[PDB]
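Trainee: Submitted below is the structure of interest, expressed as structure tokens.
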Amino acid sequence: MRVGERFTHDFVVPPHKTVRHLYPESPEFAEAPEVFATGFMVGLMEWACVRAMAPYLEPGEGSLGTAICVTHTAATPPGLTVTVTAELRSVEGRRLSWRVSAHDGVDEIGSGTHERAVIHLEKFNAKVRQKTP
Amino acid sequence: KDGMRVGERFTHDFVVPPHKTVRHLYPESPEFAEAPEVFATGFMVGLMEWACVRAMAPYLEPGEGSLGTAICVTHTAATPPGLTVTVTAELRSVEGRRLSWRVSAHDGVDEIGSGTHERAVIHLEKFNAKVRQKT
């Protein structure tokens, strides 16, 4: 996979990616603004990095987020199209870092960096069960 | 209304269900179908905001709320359903409407990440009047 390579995908924001849907368990979120959650924006960024890496991942392999460092400087109501771009910052060992940015067709809504680590699915799942109550 | 005190440690505890995995963040995503069943980074980000929000709540005036404007954290260990994630949020500084935070999280077994989070106090109503201009 190559330093500088980019991927972009677009996502029309539905009503159910607002703050409050993110944690329906939170009374403290019930009167939150009806805007696209940071946590869902982060997930849309991860999603871009994942698709872009997919064709380079051998069989049985996968990836799990290892860092996220972003701004979220403008809010997006349902119905705007969020465009996300992911650029391969670098690569070291099993780790890839991406520069990620998001705009909603009106404002740039955030940008930053995201790190992921490639994992052997089976191996890693075994561990997780090891950590399950 | 008293103010908030820098350095004050607040804790938020959350027992992770099976519906806060990767796939549950974006059920729209075929590309996530194969993700391990562990607490999603995006949900951890939301848990950390959640923690700061509860803390700052009895300090906000009527009509007021907040918004995460930045986050910068690691996610260094994965958490299956059943474990309790405790978030510790500690206030660093408040400059006008901007509050700044040091956050970390532990699932009872491993520390699963730490870093910083910034939020902006808003008048929820008048903020809606600004976003509406985008809907």
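Throughout, chain B uses Swiss-Prot numbering, with the displayed residues spanning 2-136 in order.
The header says X-ray crystallography, 2.3 Å.
Even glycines carry a Cβ here, placed using N, Cα and C.
According to Swiss-Prot, the mutagenesis experiment B:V23 to A carries this note: Reduced activity. Here Swiss-Prot notes a mutagenesis experiment, B:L26 to A, with the remark: Reduced activity. Among the mutagenesis results in Swiss-Prot, B:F33 to A has the note: Reduced activity. The residue drawn here is the original one. For the mutagenesis of B:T42 to C or S, Swiss-Prot gives this note: Enhancement of acetyl-CoA binding, but reduced activity toward fluoroacetyl-CoA. The structure shown keeps the original residue. Positions annotated as active site by Swiss-Prot: B:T42, B:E50, B:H76. Quoting Swiss-Prot on the mutagenesis of B:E50 to A or Q: Reduced activity and affinity. Per Swiss-Prot, the feature CoA binding site maps to B:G69, B:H76, B:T77.
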Trainee: On the three-state reduction of DSSP, what should I expect for B:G69 (CoA binding site)?
Mentor: strand
Trainee: Of B:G69, B:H76, B:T77, which is closest to B:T42 (mutagenesis position) if I measure between C-alpha atoms? They're all binding-site residues.
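Mentor: Comparing Cα positions, the candidate nearest B:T42 (mutagenesis position) turns out to be B:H76.
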Trainee: Does anything in the same chain, at least 6 positions from B:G69 (CoA binding site), have a Cβ under 8 Å from its Cβ, and if so what?
Mentor: B:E50, B:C53, B:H118, B:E119, B:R120
Trainee: Near B:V23 (mutagenesis position), meaning Cα within 10 Å, which of B:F33, B:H76, B:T77 (recorded positions)?
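Mentor: Qualifying among B:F33, B:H76, B:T77: B:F33.
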Trainee: State the Cα to Cα distance, in Å, between B:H76 (CoA binding site) and B:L26 (mutagenesis position), rounded to an integer.
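Mentor: With the alpha carbons as reference points, the distance is 16 Å.
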Trainee: Are there any residues in the same chain, six or more apart in sequence, whose C-beta is under 8 angstroms from the C-beta of B:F33 (mutagenesis position), and if so which?
Mentor: B:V23, B:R24, B:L26, B:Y27
Trainee: Drop a 10 Å sphere on every Cβ of the recorded positions B:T42, B:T77 and tell me which sphere holds the fewest other Cβ atoms.
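Mentor: B:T77, out of the recorded positions B:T42, B:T77, has the fewest neighbouring Cβ atoms within 10 Å.
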